[PDB]
2 protein chains.
Amino acid sequence: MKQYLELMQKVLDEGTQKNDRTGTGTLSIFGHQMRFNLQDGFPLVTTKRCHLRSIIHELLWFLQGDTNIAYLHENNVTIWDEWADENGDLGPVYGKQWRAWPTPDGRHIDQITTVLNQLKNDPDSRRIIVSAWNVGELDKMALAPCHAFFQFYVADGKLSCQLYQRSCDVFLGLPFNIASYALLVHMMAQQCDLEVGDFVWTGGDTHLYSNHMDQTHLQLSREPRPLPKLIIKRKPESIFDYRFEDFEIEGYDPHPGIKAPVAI
Amino acid sequence: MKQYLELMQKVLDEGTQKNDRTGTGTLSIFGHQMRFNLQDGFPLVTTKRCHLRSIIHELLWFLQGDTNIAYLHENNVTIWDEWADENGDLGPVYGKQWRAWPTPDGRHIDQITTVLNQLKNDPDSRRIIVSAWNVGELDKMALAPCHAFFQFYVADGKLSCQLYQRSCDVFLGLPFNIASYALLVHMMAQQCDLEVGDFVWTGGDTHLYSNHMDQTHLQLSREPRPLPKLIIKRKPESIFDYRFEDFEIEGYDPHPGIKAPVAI
Ligand SMILES: C#CCN(Cc1ccc2[nH]c(N)nc(=O)c2c1)c1ccc(C(=O)N[C@@H](CCC(=O)O)C(=O)O)cc1
Ligand SMILES: C#CCN(Cc1ccc2[nH]c(N)nc(=O)c2c1)c1ccc(C(=O)N[C@@H](CCC(=O)O)C(=O)O)cc1
């Protein structure tokens, strides 16, 4: 997409060679924002083929409040393999925080149910947020949430959502998250009888790993193709009842996929 | 400031009429980001006279981990009176969440010290964040946090900061928060022997209350003056040992102040 590619070029031209946790090295910029009008099409990268099966199953895995990769495996998704323990657990990551944020007094908070109820009863609320940044549980998580916090908004019957991504792997992780949240907005809109609006991406440490330089240069040479469209074949009783079979991405003509090594 | 005035005009030009909790009515836009290079000067609004006293004392109050207005009153700061209970208490807001975020296992985390440790021992970390958005304590708070989350970043010996403000009252609150955060960055940098970089502001529901329109346009008819300069007359042993009297704002020649009704 034009926005995605311009961010890449931005990282190349302005990035600061930074040493990273993995000891790999990354070109990095701090602070960036982009807007994606969902009414223009699904923001799935066209300059490289993206794998939707992983994107869809991971999201349904989140909404279930699951933190064990068993479900992912059952559906051939291996993205979380390198971080799960001997038993497949990842600690209280996203899923747990979205559906069961633990209070100090022992209670748990369902942030998705709360959001649904706010969108339906109080759409003008400026407090429609879901946060995965639970400071008290960070040390138990296999990894600290990269897509840490997000906020919904309703204006003129349209549903918007801003995502704050503290750490962003521009090449691999980014295309995945854009598509993931764009999908959530669609599922939320359908459930709350609202039209889809803007999906705004905001990041902190936006970086490109040194061992992805070639792949980047390659992708940067491809002319972006028109954006596909999403079809939701069925309307479930709740945002928690969607199935992989319910989605379809029409008009998706991407350039060949580009393979790149994963940084653990 | 150029960036500030530009946001105001954006809100006016692309805003959407939206009702709000206070029952006042607002003009709102969702998603914005602006950058301030702290090297250029202290980011304090010059198109209207601002009251540094209230800003500085609030920050020191915050860092103390205090959440009772008694301190503020001793120094004639009344900016938090409308929300305090009979005993002057506001609940576990800012100060508390920063100095002692409660965990589910009976621990408490001092996010300020943690961040200081990272800035000195692991400045390349992508996890240097302080969150006030404690989902499990919101009901105890007098008001849900506006400036809910912030991230620090280091590069070329310069410290930068990005803040995510979920709800922003452009006319009243914004000028306070920007001056407040720039102050924090200067304090952090001095404690970590770093120079000041950029303050990146990101807002969710960015709005102007309908009863501030005239005051807004009055302010917009004004030419911003040169940015003041901040002089810190001492290097305390710790970030929590700063006093009001250590800060000097020099060259601050603002246009007349404009009064405007608060929305409780
Ligand atoms: C981000 C994220 C989610 N995930 C996993 C995952 C890994 C690290 C994380 N790190 C942090 N901090 N938070 C996360 O949510 C997170 C999630 C991803 C995993 C792999 C690829 C990847 O290798 N990309 C291939 C996948 C191909 C396939 O699955 O068939 C690609 O080319 O798209 C991308 C994203
Ligand atoms: C942000 C913030 C802190 N605050 C208060 C305050 C109020 C509501 C909030 N709401 C939420 N949710 N979070 C907050 O941080 C927050 C803070 C402010 C309060 C009042 C003025 C105000 O009345 N402005 C006068 C100041 C006069 C003076 O102090 O001398 C003016 O005319 O400018 C400014 C800032």
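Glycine is no exception: its Cβ is also placed from the backbone N, Cα and C atoms.
As recorded in Swiss-Prot, the features of this protein are as follows:
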- A:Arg21, A:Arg126, A:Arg127, A:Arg166, A:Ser167, A:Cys168, A:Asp169, A:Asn177, A:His207, A:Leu208, A:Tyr209: dUMP binding site (BINDING)
- A:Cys50 to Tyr: Shows 0.2% of wild-type catalytic activity, but substrate affinity is not affected (MUTAGEN)
- A:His51, A:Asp169, A:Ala263: (6R)-5,10-methylene-5,6,7,8-tetrahydrofolate binding site (BINDING)
- A:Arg126 to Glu: Shows 2000-fold decrease in catalytic activity and 600-fold decrease in affinity for dUMP (MUTAGEN)
- A:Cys146: active site, nucleophile (ACT_SITE)
- A:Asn177 to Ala: Shows 200-fold decrease in catalytic activity, 20-fold decrease in affinity for dUMP, and 10-fold decrease in affinity for mTHF (MUTAGEN)
**Q.** Cβ contacts of A:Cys146 (active site, nucleophile) (under 8 Å, same chain, 6 or more positions away)
**A.** A:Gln165, A:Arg166, A:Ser167, A:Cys168, A:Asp169, A:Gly173, A:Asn177
Q.
Long-range neighbours only, meaning 6 or more apart in sequence with Cβ under 8 Å: which ones does A:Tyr209 (dUMP binding site) have?
A. A:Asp20, A:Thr24, A:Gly25, A:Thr26, A:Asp169, A:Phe171, A:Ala263
Q.
Taking ligand 1 as the reference and 6 angstroms as the Cβ limit (strictly under), which recorded positions among A:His51, A:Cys146, A:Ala263 are close?
A. A:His51, A:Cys146
Q: Quick one: of the recorded positions A:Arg126, A:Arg127, A:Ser167, A:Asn177, which have a CB under 8 A from chain B's CB atoms?
A: A:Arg126, A:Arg127, A:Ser167
Q. Looking at the recorded positions A:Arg21, A:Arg126, A:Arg127, A:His207, whose Cα is closest in space to that of A:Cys50 (mutagenesis position)?
A. A:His207
Q: Show which residues of the chain containing A:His207 (dUMP binding site), separated from it by at least 6 in sequence, have their CB under 8 Å from its CB.
A: A:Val11, A:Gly15, A:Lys18, A:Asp20, A:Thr26, A:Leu27, A:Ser28, A:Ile29, A:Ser167, A:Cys168, A:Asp169, A:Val170
Q.
Counting only residues 6+ away in sequence within the same chain, which have a CB under 8 Å from the CB of A:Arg126 (mutagenesis position)?
A. A:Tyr153
Q: Round to the nearest Å and give the CA-to-CA distance linking A:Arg127 (dUMP binding site) with A:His51 ((6R)-5,10-methylene-5,6,7,8-tetrahydrofolate binding site).
A: 33
Q: Using DSSP reduced to three states, classify A:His51 ((6R)-5,10-methylene-5,6,7,8-tetrahydrofolate binding site) as helix, strand or coil.
A: coil
Q) Given A:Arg21 (dUMP binding site) and A:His51 ((6R)-5,10-methylene-5,6,7,8-tetrahydrofolate binding site), what distance in Å do their CA atoms have, once rounded to a whole number? A) 27
Q: Count, for each of the recorded positions A:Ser167, A:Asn177, the other C-beta atoms lying within 10 angstroms of its own C-beta, and report the residue with the smallest count.
A: A:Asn177
Q) How many other Cβ atoms sit within 10 Å of the Cβ of A:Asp169 (dUMP binding site)? A) 22
(Q) These are the binding-site residues: A:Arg21, A:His51, A:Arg127. Which one scores highest on other Cβ atoms within 10 Å? (A) A:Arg127
Q. When DSSP states are folded down to helix, strand and coil, where does A:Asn177 (mutagenesis position) land?
A. helix
Q: Just report the maximum Cα pair distance in Å for the recorded dUMP binders A:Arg21, A:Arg126, A:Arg127, A:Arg166, A:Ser167, A:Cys168, A:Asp169, A:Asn177, A:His207, A:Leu208, A:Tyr209, no decimals.
A: 36
